[PDB]
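Reading through the structure tokens given below for one structure.
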Amino acid sequence: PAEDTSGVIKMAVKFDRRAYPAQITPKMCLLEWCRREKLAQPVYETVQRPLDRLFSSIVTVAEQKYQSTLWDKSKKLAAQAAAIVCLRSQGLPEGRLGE
């Protein structure tokens, strides 16, 4: 239900685990959303700038790609950021404390 799914949607996000309950992450919130929606589960591809020890991640959900504009220090932190981009750009709840 989102006709044009080309390209990449981006926002400027970094995952800050202090905003989340113990051991709940955007990846889990997004995965549960896909399951609730009977959607294929998210697919993450890592991007690297190894000379800077930087990481980015592109997540595909319902054929649309999402990615943060910002780089991070680890594959896992970048994957969390990509999940946030996917949720926040759609207006969905992100799983934070008191949301």
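Residue numbering in chain A adheres to Swiss-Prot, whereby the residues present occupy positions 345-443 in order.
Determined via X-ray crystallography, 2.2 Å.
Keep in mind that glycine also has a Cβ here, set from the backbone N, Cα and C atoms.
Taken straight from Swiss-Prot:
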type: MUTAGEN; residues: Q367 to A; note: Mildly decreased affinity for tRNA
type: MUTAGEN; residues: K371 to A; note: Strongly decreased affinity for tRNA
type: MUTAGEN; residues: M372 to A; note: Mildly decreased affinity for tRNA
type: MUTAGEN; residues: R379 to A; note: Mildly decreased affinity for tRNA
type: MUTAGEN; residues: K419 to A; note: Decreased affinity for tRNA. Strongly decreased affinity for tRNA; when associated with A-420
type: MUTAGEN; residues: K420 to A; note: Decreased affinity for tRNA. Strongly decreased affinity for tRNA; when associated with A-419
Worksheet entry | Entry from the mutagenesis positions list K371, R379, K419, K420 having the most other CB atoms no farther than 10 A | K371
Worksheet item: Which of these mutagenesis positions is closest to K371 (mutagenesis position) if you go by CA atoms: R379, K419, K420?
Response: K420
Item to complete: Between the Cα atoms of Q367 (mutagenesis position) and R379 (mutagenesis position), find the distance and write it as a whole number of Å.
Response: 19
Fill in: Cα separation, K420 (mutagenesis position) to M372 (mutagenesis position) (Å, whole number)
13
Discussion item. For the C-alpha pair, I'd like the distance in angstrom between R379 (mutagenesis position) and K419 (mutagenesis position), rounded off.
Written reply: 24
Fill in: Cβ-Cβ neighbours of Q367 (mutagenesis position) (radius 10 Å)
7
